[PDB]
Amino acid sequence: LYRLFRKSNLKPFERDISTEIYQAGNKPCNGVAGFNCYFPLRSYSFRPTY
Amino acid sequence: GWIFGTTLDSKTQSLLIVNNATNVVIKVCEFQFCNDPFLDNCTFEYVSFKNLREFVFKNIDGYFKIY
Ligand SMILES: *[C@@H]1O[C@H](CO)[C@@H](O)[C@H](O)[C@H]1NC(C)=O
Ligand SMILES: *[C@@H]1O[C@H](CO)[C@@H](O)[C@H](O)[C@H]1NC(C)=O
Ligand SMILES: *[C@@H]1O[C@H](CO)[C@@H](O)[C@H](O)[C@H]1NC(C)=O
């Protein structure tokens, strides 16, 4: 699984582990998916025929 | 001992150094400890008015240095 949303750029060799649903801006989410409320955890679905 | 981190409420990573008079316990587990913080997930773990002890703790490049 891979990331696409985060609120900051990480320092080198840093290990903040957080898999919560992230805001896309200043709109609050409170753990509810929707507009401006996106999951960062995506997948590539690795097949040998790609 | 000393306890480090950002939030320290069993949410994200939190350092812990405890001297229990025999060893020096160093853990990075996020889990809670004794409810009153006194002496009677673990990706890194390390076990080893007359007195003045001086320490310097710094954190550079993901490295925690103790003098
Ligand atoms: C470290 O944690 C603090 C929490 O107070 C946060 O504001 C800061 O952005 C974090 N640094 C990172 C993610 O590099
Ligand atoms: C101190 O902590 C170490 C690490 O868990 C343990 O092996 C040792 O028995 C402890 N000593 C005392 C006196 O509690
Ligand atoms: C300890 O590890 C488990 C397994 O990933 C995790 O579900 C749990 O939240 C961790 N405990 C923390 C972060 O306090």
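The numbering of chain A matches Swiss-Prot: 452-501, in order.
Per the header: electron microscopy, 3.5 Å.
For all residues, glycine too, the Cβ spot is worked out from N, Cα and C.
Database features (Swiss-Prot):
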type	residues	note
VARIANT	A:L452 to Q	In strain: Omicron/BA.2.12.1
VARIANT	A:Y453 to F	In strain: B.1.1.298
VARIANT	A:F486 to P	In strain: Omicron/XBB.1.5, Omicron/EG.5.1
VARIANT	A:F490 to S	In strain: Lambda/C.37, Omicron/BQ.1.1, Omicron/XBB.1.5, Omicron/EG.5.1
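The variant positions in question are A:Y453, A:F490, and the one with the fewest Cβ neighbours inside 10 Å is A:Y453. On the backbone, the CA of A:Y453 (variant position) and the CA of A:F486 (variant position) stand 21 Å apart. Counting only same-chain residues six or more apart in sequence, the Cβ atoms lying under 8 angstroms from the Cβ of A:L452 (variant position) belong to A:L492, A:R493, A:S494. Around the Cβ of A:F486 (variant position), the number of neighbouring Cβ atoms within 10 Å comes to 9.
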